[PDB]
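Working notes, beginning with the structure itself.
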Protein chains: 2
Amino acid sequence: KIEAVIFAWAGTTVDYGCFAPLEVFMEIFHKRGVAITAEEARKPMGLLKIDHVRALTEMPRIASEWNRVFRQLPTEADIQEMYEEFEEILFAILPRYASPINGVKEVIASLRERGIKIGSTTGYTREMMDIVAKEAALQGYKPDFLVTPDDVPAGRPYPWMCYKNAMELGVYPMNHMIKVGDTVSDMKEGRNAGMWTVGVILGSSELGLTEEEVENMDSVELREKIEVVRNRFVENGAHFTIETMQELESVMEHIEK
Amino acid sequence: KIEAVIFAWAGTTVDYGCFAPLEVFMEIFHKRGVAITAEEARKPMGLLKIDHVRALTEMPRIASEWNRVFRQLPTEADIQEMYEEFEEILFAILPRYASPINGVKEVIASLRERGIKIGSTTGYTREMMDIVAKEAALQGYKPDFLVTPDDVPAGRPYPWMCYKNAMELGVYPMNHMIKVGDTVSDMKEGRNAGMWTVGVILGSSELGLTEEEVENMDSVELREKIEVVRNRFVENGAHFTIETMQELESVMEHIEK
Ligand SMILES: [Mg+2]
Ligand SMILES: [Mg+2]
């Protein structure tokens, strides 16, 4: 019996394609000569934003530039400074990226009718979530609980946020819970948490596509991109992979049998 | 691979036979004119002390008698009142019951040599543990971390405290941890938390015998009560049972395969 589902936020319940952080991540590196790609900017998506900045400076290709430019590799000063700007730019647009993804609300309402708790973990800080959650609620979305990396010792890939969700929801064991995410870090989080782990494809950070891009992309080109994402989720621990949240119910039924 | 081991306190690491509260639970019920057996007083051993008193007033036999004497079932005021008496008495003699069991420290140090994290959960309140922890640490025992029901939403059999241990000890998944306990509620905590659950017999609250009673007893009767406890632990989820802590190491190595 699955008693609770723990949802990721960006790329899973709100912000289709997880675009809020994408342009900001590139902006803070561009202003210094390092032109990171969208694909690199998306690789560590899901972890705490500051950890994400660090992960980017860690990547060989990104560290390669920086060193050759500033004549030295990134230091804790360079990370903290860019993250600082990340926040200033992020906070101004953040209210715009809290729109519940297309069919998530109906799935949430469906899970509640059945008495399934609605938990959630995040890559955003608490300060960011006061904005995201308030704005999302205005738009019709508010989970039963919400834990940010600020509430536990560390964010993803660690299962700490998931454990806190369980405590406050009163659900045990962990296998009585499903974790639904859209990034590679969400999958590692679910598995490290010992919970049934699901990956959403459309609207995910891993696809990196906007709604319009999905609706207008060549059908074959899309599927090709969908399988790449599905395979990525699988290689990274996903027990299940769903194209949209509309299949969540099916995964739940499968698990219970 | 087992990365950490969580131990119960009274009856597992310290206070052989778990006698510290036994006569207290008995004293507070006898005062009200409702006598309770040692077996009854021990059945819910492990739960947060206050929860333990509520569990006693919950037991059909005890509830029946109270209804006979007072013409009503125990009130929250009664439980609250009894618990106030439980503390006043328990505190005065707590220090005397916080001494490590014969050969536990040996296994403990042997585990630390193998790079193993040592966590702990309890039924004693934080305030209560301050006394036990300080005194226990004076006699050679001090785990890497300790959690009480005051730290989480509820104590045993809930797995909350264990998750806290997991968070703070940076270990995951839960099955990379072993829960070592001596009560039924300890077995339930381990299983509820998704970890390797092991019950210790000699010195457990489930045995209820002191060291002298164990040695001064016939080898037929001892191997009779040990089998009762062993069967109790197992029927309650224990994966493995050990007569003494010196068998833990083997259980681990067994699990590694
Ligand atoms: Mg996510
Ligand atoms: Mg115990």
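Here Swiss-Prot sets the residue numbers for chain A, with the shown residues being 2-258 in order.
Note that Cβ sites are derived from N, Cα and C of the backbone, with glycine treated the same way.
Taken straight from Swiss-Prot:
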ACT_SITE  A:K50  active site, schiff-base intermediate with substrate
MUTAGEN   A:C19 to A or S  Kcat/KM decreases 10-100-fold
MUTAGEN   A:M46 to L  Kcat/KM decreases 17000-fold
MUTAGEN   A:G47 to P or V  Loss of enzymatic activity
MUTAGEN   A:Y125 to A  Kcat/KM decreases 230-fold
MUTAGEN   A:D183 to A  Loss of enzymatic activity
MUTAGEN   A:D187 to A  Kcat/KM decreases 10000-fold
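The separation of the residue listed as 'active site, schiff-base intermediate with substrate' from A:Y125 (mutagenesis position), Cα to Cα, is 6 Å. The two recorded residues, A:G47 (mutagenesis position) and A:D187 (mutagenesis position), show a Cα separation of 6 Å. Within the same chain, residues at least 6 positions away in sequence whose Cβ sits under 8 Å from that of A:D183 (mutagenesis position) are A:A9, A:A11, A:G12, A:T13, A:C19, A:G47, A:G200, A:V201, A:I202, A:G204, A:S205, A:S206, A:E207. Secondary structure at A:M46 (mutagenesis position), as computed by DSSP, is strand. A separation of roughly 9 Å, to the nearest angstrom, links the Cα atoms of A:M46 (mutagenesis position) and A:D187 (mutagenesis position).
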